[PDB]
Amino acid sequence: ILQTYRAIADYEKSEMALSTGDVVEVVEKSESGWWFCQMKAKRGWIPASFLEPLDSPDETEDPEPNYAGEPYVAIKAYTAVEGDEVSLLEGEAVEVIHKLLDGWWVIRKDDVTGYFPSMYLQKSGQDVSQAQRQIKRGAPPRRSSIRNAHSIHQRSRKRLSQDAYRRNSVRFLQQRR
């Protein structure tokens, strides 16, 4: 594949500067002495909440809400920090109504709606141990936990308030119980 080389000195700007010790992958060697290279890609898991799409403030792949609800149970206890969050003890049953991609799902419990970490929930009637081993990291931080976020979009991201979620929830819910 691509050969890996190392910079033995600093090179100033060639849209890429070089710092001694830098590791690069050589894409094209040339007898001209100028080689086209790329820095080792920097990858990793990050909280979706800290990101915003470039083209628009709104996420394009969030699934649609389902007010009918899906039965889930808390597999890990969580204490609400903000008013729009739901506190649950392990074993408490809830109904998921919006599986948002930022990890904080809207759930319904006792006629009211609020957010809860998806990672701490599992469909009812399944192996709890299995869902717990799937937890290899804590709940991601919420966007509302960010102080002084900076956006490139003047318009705010579209997201129903908990009151709006509740009004839809009480009207279009489905109980098989």
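Chain A residue numbers are taken from Swiss-Prot; in order, the displayed residues are 157-169, 173-336.
How was it done? The header gives X-ray crystallography, 1.8 Å.
Each Cβ is built from the backbone N, Cα and C atoms, and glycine gets one as well.
Residues or ranges marked as domain 'SH3 2' in Swiss-Prot (evidence: sequence analysis): 226-285. Among the sequence features in Swiss-Prot, the mutagenesis site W263 to R is noted as follows: Abolishes autoinhibition and promotes phospholipid binding. Here the residue is the original one, while Swiss-Prot reports the published mutagenesis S303 to E with the comment Abolishes autoinhibition and promotes phospholipid binding; when associated with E-304; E-328; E-359 and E-370. Listed in Swiss-Prot is the mutagenesis experiment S304 to E, annotated as follows: Abolishes autoinhibition and promotes phospholipid binding; when associated with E-303; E-328; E-359 and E-370. Looking at Swiss-Prot, you'll find the mutagenesis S328 to E noted as follows: Abolishes autoinhibition and promotes phospholipid binding; when associated with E-303; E-304; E-359 and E-370.
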Number of Cβ atoms other than its own within 10 Å, given for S328 (mutagenesis position): 23
Name the secondary structure element type, per DSSP in three states, that contains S328 (mutagenesis position). helix
To the nearest angstrom, what is the straight-line distance from the CA atom of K169 to the CA atom of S173, with 3 residues unmodelled in between? 6
Out of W263, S303, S304, point to the one nearest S328 (mutagenesis position) in space (Cα versus Cα); all of them are mutagenesis positions in the record. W263
Could you round the CA separation between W263 (mutagenesis position) and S303 (mutagenesis position) to a whole angstrom and send it over? 11
Please count the residues of the domain 'SH3 2' (226-285) that DSSP assigns to helix (H, G, I), strand (E, B) and coil. 3 helix, 29 strand, 28 coil
Return the residues near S303 (mutagenesis position), defined as same-chain residues 6+ apart in sequence whose C-beta is under 8 angstroms from its C-beta, sorted by sequence, else 'none'. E241, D243
Around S304 (mutagenesis position), which residues of its chain at least 6 apart sit with Cβ under 8 Å of its Cβ? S208, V240
Quick one: give me the count of other CB atoms within 10 A of the CB of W263 (mutagenesis position). 24
